[PDB]
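K.L.:
Submitted below is the structure of interest, expressed as structure tokens.
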Amino acid sequence: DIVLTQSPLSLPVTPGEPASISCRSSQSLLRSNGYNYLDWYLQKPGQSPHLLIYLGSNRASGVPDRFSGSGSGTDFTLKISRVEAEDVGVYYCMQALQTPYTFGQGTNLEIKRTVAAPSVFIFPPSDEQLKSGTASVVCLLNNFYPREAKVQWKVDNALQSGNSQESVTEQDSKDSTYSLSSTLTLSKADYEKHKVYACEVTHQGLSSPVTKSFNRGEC
Amino acid sequence: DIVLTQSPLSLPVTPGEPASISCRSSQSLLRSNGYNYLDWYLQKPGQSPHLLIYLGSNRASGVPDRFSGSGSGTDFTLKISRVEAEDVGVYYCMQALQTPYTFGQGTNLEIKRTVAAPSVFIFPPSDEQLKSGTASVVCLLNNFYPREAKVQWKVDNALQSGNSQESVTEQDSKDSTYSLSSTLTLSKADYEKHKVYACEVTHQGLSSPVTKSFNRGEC
Amino acid sequence: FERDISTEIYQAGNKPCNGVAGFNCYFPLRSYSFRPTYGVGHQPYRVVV
Amino acid sequence: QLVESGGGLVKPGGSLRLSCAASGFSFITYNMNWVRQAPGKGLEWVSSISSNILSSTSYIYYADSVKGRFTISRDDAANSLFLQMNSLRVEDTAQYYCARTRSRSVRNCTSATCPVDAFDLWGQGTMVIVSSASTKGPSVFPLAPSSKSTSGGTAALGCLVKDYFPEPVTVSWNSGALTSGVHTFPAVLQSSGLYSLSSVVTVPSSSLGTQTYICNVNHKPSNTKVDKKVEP
Amino acid sequence: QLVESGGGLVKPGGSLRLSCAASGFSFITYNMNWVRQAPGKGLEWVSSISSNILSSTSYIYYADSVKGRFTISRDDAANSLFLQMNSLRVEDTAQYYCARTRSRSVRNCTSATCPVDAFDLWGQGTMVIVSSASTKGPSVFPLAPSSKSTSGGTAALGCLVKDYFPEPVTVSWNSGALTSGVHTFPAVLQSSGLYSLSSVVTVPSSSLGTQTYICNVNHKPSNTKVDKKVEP
């Protein structure tokens, strides 16, 4: 077993700027043969991963010339000359030894587009769902970038945890705008006992966080 | 002599179902010592015909198992399990007597594959072509199927006959859709006396014919 | 009258290939391709000697 | 790999039948393997196989848990690779990629550890679930339009899909007539194991009283077709 | 049959020379024959000849017309067969195949009737015309694109090759760089004996004002090379 962590977060990559991701192996490679033994993979989410660089410094499987791995010993790295919209996906470096094959954490290399102000949306629960004993209110963000944002549900100046869920869409093919929907699921016995419900959105592209407040019982 | 007519000379068939073709012999061919004197032919249009089954019901020349023929007396038929895209080719019937071998008429073998909507194009005569005293307008059908159609030229709502010629390519290898172009040529004196010119396209997959109209005076 | 089951990497170029198929190294074996719609020149032929 | 079978609800004490199929390819002379993946970032190699043409098949590489509870077999007659298990302790979500190694020659390989070249034939289509809850008909609720944001003459409306175990089709609006502003979001697994979906659409408020907006929800496993009209 | 010799314009009162050329094959021990075809539907048999290896007598087999204005001759030393027409009463176009009878033996055959097995060595390469003695160079006219059919943003432009003789003219878009959407209709026979062709390519209108499409027309019998640019 070789400890191997790449970047357990999302790494912002601006278009037109080279991006490099590095990993280090606790055990020395090249023990079986003189050629370096590590494979580079790109896994775009949704359909299938794609192979870019196999062992050594070579090209295969129709990889573009922009991708170019380098390094030896306990110093490994990549190099992309120009990132694109199809380059979004998690990356892995994988050594060809240690049969108990442990894997690393993927790196998100999405294109860092220009900042856009989110279109915060609030949807009050309907009466048909209210009469069923379960009340669900959602907080929707539209046309925003970057994807990272702190979204929480506040009820009468009190933080709510464990009753909310997050849903995020993929990259748009028109303007690469994301849509974040935060669903708060709650029971009625905890719902009609309160009056004021609000959602908070904290975004780096906004000077101040936006919070929209509404009262139940109003159409 | 002998007459050899193909009663199913025109038939649309799609892959999946068997098709049959019949040829009739004017004279009896029962004089045989177990070897029926009749053979079938396949003529692929463009390079050379091919031989499927020789006299009797046997196999020769590496013909595939799909083609099979039978008959004894004044009855002959050809059995196909399932036609394909490589089976585009007319057939002929011939017997093995009457030294002046008069070949009969052939079939058409228009495959009844899924209908493709025609792309009607109009090509008004150019100014440089008009300087020569001959004006030619072309109505173009791009990627249309089935191959049979009816192209008519209307000038001032009057049908034109005896001055239009049609030309069609073979079956394609990517989408297998035929394409026909109709050339209508006329003198300058007959062209300047009228202004309304159009071509009418009649198609099996079209409920009503389509007419593309244009007028002289525009580029 | 000899069969040799040696399915190793063929060394064509000067670069050695020990377990890795490079640009100058190819597998000596390649697979067949059979379809029912093939012609005389692509149909299978079962040969016994 | 083009299409593979297998998947469904299995008890932890039960067994799964995994089989990956493909098209005309060099199945015999290539070494295949099974890899499972977490919903987060990171895969995990779960099984592997050898090839009989190169050498004997007694060089199978196993971990501890997959030696204890898993096994892999090959038909050696068609394009099918089989993975079999008997015990399931902690295995909730996985993909079971039917990948293959880019090594048509075997050299300096023992039964413990030897290098492989590359993988380029990853396959998808095998989903695994453990919960014994069956399918449930989705609940469709209309979300009231409102003139929010910076557009007074434009309103945002949508439909909410609730209480469904398997994912339905994308919520088409007005039988697919409207495409501008139609957004469908991926589902999220709730506390009860049933997903939830929200689909929204933006239309000008001037046509709110003259145009009818109906969201269509079609559910493949339950064969349910629900068309709900949204009204203010 | 591998290749053929002949093909040209001959007056009806002149002499016609047609022959077949062969290669490594058992050419001398079979009974070769000629097969002709009409542009209309329906073939016909025209001539037949056996070999002297079968027996001393030739067993000549003729129909009325050929018995009248045709003759045959076999070299019996090389791989060739000669067919000569002293007079041409009515013959417009004929493929004049070099088919081979698949019957290596002769039996129960007289000078009047004789069975024939089949034909499996058909070959093309001969085309005879009784047209005018002179050829004409092609005329290429650019066709203005129209963005009406198919995609709205795609306009189809082409080069109109008119008043050329004979059939073979070659058209290439951007010297072979532009191949997608390139379609070339075959030649058509006019009442005056001249031929016509239309060849168009569908290109988007966004790059129509920037990208230049130049067609190249070559006529090998007339030695004419035309490079025409198409603009709206």
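Using the numbering of Swiss-Prot, the residues shown for chain C are 464-512, in order.
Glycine too: its Cβ is placed from the backbone N, Cα and C atoms.
Quick paste from Swiss-Prot:
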{"type": "MUTAGEN", "residues": "C:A475 to V", "note": "Increased resistance to neutralizing antibodies"}
{"type": "MUTAGEN", "residues": "C:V483 to A", "note": "Increased resistance to neutralizing antibodies"}
{"type": "VARIANT", "residues": "C:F486 to V", "note": "In strain: Omicron/BA.4, Omicron/BA.5, Omicron/BQ.1.1"}
{"type": "VARIANT", "residues": "C:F486 to P", "note": "In strain: Omicron/XBB.1.5, Omicron/EG.5.1"}
{"type": "MUTAGEN", "residues": "C:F490 to L", "note": "Increased resistance to neutralizing antibodies and human covalescent sera neutralization"}
{"type": "VARIANT", "residues": "C:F490 to S", "note": "In strain: Lambda/C.37, Omicron/BQ.1.1, Omicron/XBB.1.5, Omicron/EG.5.1"}
K.L.:
I'd like the number of other C-beta atoms within 10 A of the C-beta of C:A475 (mutagenesis position), please.
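P.N.:
The answer is 12 other Cβ atoms.
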K.L.:
Near chain A, which of the mutagenesis positions C:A475, C:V483, C:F490 can you find when the cut-off is a Cβ distance under 8 Å?
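P.N.:
From C:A475, C:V483, C:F490, flagged as close to A: C:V483.
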K.L.:
Neighbour count first, Cβ atoms within 10 Å, every protein chain included; then name which of C:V483, C:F486, C:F490 tops the list of recorded positions.
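P.N.:
Of the recorded positions C:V483, C:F486, C:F490, the most buried by Cβ count within 10 Å is C:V483.
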K.L.:
Identify, in sequence order, the recorded positions in C:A475, C:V483, C:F486, C:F490 that approach chain D with a C-beta to C-beta distance under 8 Å; the answer is 'none' if none do.
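P.N.:
Out of C:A475, C:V483, C:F486, C:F490, C:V483, C:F490 lie under 8 Å of chain D.
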K.L.:
Please report the three-state DSSP label of C:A475 (mutagenesis position).
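P.N.:
In the DSSP reduction, C:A475 (mutagenesis position) maps to coil.
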K.L.:
Measuring Cα to Cα, how many Å separate C:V483 (mutagenesis position) from C:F490 (mutagenesis position)?
P.N.:
10
K.L.:
About how far apart, in whole Å, are the alpha carbons (Cα) of C:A475 (mutagenesis position) and C:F486 (variant position)?
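P.N.:
So the Cα of C:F486 (variant position) lies 10 Å away from that of C:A475 (mutagenesis position).
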